[PDB]
Amino acid sequence: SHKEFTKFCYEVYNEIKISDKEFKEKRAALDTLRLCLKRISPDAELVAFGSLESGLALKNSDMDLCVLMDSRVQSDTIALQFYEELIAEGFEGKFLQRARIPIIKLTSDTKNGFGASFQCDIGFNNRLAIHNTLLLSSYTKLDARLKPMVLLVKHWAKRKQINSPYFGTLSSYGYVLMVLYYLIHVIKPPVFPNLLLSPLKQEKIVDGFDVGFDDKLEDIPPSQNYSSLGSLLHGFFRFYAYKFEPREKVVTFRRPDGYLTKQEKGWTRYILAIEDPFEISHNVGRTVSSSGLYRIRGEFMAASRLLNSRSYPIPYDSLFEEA
Ligand SMILES: Nc1nc2c(ncn2[C@@H]2O[C@H](COP(=O)(O)OP(=O)(O)OP(=O)(O)O)[C@@H](O)[C@H]2O)c(=O)[nH]1
Ligand SMILES: [Mg+2]
């Protein structure tokens, strides 16, 4: 069945998704930050990537921006100028540089009225993140069930304290890939095809990596999987609870059958292995510790048990209760 659970899922979905109102304030915030960039560099562009761009944002969403420019112009100099304009415009934040990568972290806004806790990260020529976001955007457009599924999983993972990359668990991006991987390579019939392995896929190389995938989305047949949202979620919790073998396997988008061992990859951290679809050298689950993985797995199991439970009524609410 899953009829009541599905109904419940859409109810929570409508409560947790970014309201149209907040979306518009974030968009106005973007226009403001672009005006400040025009004052410093007329030829640079400021693009949004990540969850706001792909439509996978919860309420109180952070903003992820990227500055594009001529590669022959050094990003640290324009970054510092952009930072000084932002301070002068009444934004508060930090300017930092890990290795050769400059980053601005905006933490507040004191004048333009976008919040006392306005959070916004700004990178420089982070072209790979843009492409990651193009991929997720295209899937989101491809099946309407992806968006609610992702948000519910994100919301679940926050409530269970298993969404902390700094404390031994997994990033939200990591959970998006686990979902997508399930929808492409596990569920039968598949919900989505692998756009990177499409025969129609055209190679496009950016910063050393191949970011090509099939984006002629209107030519793709709709899914032959008719599962309800509730059923997809249960399938997803079931798979990572009982079927997926984190000790030996890699979540991957580069194999026709989704099979990849850690040994082929040389991934002896790699407690949990998720191969970024484009940046294949990057293990998205590298933040996941031993105890972190134990808790992630246990929560997957507990979510399965709950949806499989025989005691009626099933306390669906306890899926989003704090651990
Ligand atoms: N977190 C994360 N993001 C990456 C990574 N590599 C590229 N990115 C890009 O950076 C974006 C950061 O998005 P997140 O902050 O993880 O997603 P989010 O919805 O804002 O996270 P929450 O607000 O906690 O729900 C992703 O959407 C990717 O496009 C990575 O290794 N980890
Ligand atoms: Mg983010």
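Chain A is numbered as in Swiss-Prot; the shown residues are, in order, 40-307, 323-377.
Using N, Cα and C of the backbone, Cβ positions are placed for all residues, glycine too.
Counting Cβ atoms from all protein chains shown, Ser90 (UTP binding site) has 23 others lying within 10 Å of its own Cβ. The annotation UTP binding site is assigned in Swiss-Prot to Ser90, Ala168, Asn171, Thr172, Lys193, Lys197, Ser211, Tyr212, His336 on the grounds of experimental evidence.
For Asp101 (mutagenesis position), the number of other Cβ atoms no farther than 10 Å from its own Cβ, over all displayed protein chains, is 16. Under the heading of mutagenesis, Swiss-Prot lists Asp101 to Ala and annotates it as follows: Abolishes catalytic activity but does not affect RNA binding; when associated with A-103.
Long-range neighbours of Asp103 (Mg(2+) binding site) (same chain, six or more residues apart, CB within less than 8 Å of its CB): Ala87, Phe88, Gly89, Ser90, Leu91, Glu92, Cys159, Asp160, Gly162, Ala168. Swiss-Prot lists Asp101, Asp103 with the feature Mg(2+) binding site.
In the three-state DSSP reading, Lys133 (mutagenesis position) counts as strand. Sequence-distant contacts of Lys133 (mutagenesis position), defined by Cβ-Cβ distance under 8 angstroms and a gap of at least six in the same chain, are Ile143, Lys144, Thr146. In Swiss-Prot, a published mutagenesis experiment is listed as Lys133 to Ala, annotated Impairs binding to RNA; when associated with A-137; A-321 and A-323. Also impairs binding to RNA; when associated with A-137; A-277 and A-282.
Among the mutagenesis experiments that Swiss-Prot reports, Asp160 to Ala is described with the note: Abolishes catalytic activity. Secondary structure at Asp160 (mutagenesis position), taken from DSSP and collapsed to helix, strand or coil, is strand.
Among the mutagenesis entries in Swiss-Prot is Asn164 to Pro, noted as: Predominantly performs monouridylation.
DSSP assigns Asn165 (mutagenesis position) to coil in the three-state reduction, outside any helix or strand. A sphere of 10 angstroms centred on the C-beta of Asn165 (mutagenesis position) encloses 22 other C-beta atoms. Experimental mutagenesis at this site is recorded by Swiss-Prot as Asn165 to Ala or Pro, annotated: Abolishes catalytic activity.
Quoting Swiss-Prot on the mutagenesis of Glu333 to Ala: Leads to diminished TUTase activity. Under the three-state DSSP scheme, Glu333 (mutagenesis position) falls in the coil class. Neighbours of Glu333 (mutagenesis position), defined as other CB atoms within 10 A of its CB across all chains, total 17.
Summarising the environment of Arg340 (ATP binding site), the number of other Cβ atoms within 10 Å of its Cβ, over all protein chains shown, is 17. Under the heading ATP binding site, Swiss-Prot lists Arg340.
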Worksheet item: Within the set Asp101, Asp160, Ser211, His336, which recorded positions show a CB-to-ligand 2 distance under 6 A?
Response: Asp101
Discussion item. In whole Å, how far does the CA atom of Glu333 (mutagenesis position) lie from that of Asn171 (UTP binding site)?
Written reply: 9
Practice prompt. Please give the Cα-Cα distance in angstrom between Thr307 and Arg323, rounded to a whole number; the 15 residues between them are not modelled.
Written response: 8
Discussion item. I'd like to know which of the recorded positions listed (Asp101, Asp103, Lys133, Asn164, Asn165, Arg340) lie near ligand 1, counting only a CB under 6 Å away.
Written reply: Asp101, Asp103
Worksheet entry | Residue among binding-site residues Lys193, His336 with least C-beta crowding, 10 angstrom cut-off | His336
Worksheet, complete the sentence: Integer Å value for the Cα distance linking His336 (UTP binding site) with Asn164 (mutagenesis position) is 18
Discussion item. Using CB atoms and a 10 A radius, I'd like the single residue among the recorded positions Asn164, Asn171, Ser211 with the highest neighbour count.
Written reply: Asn171
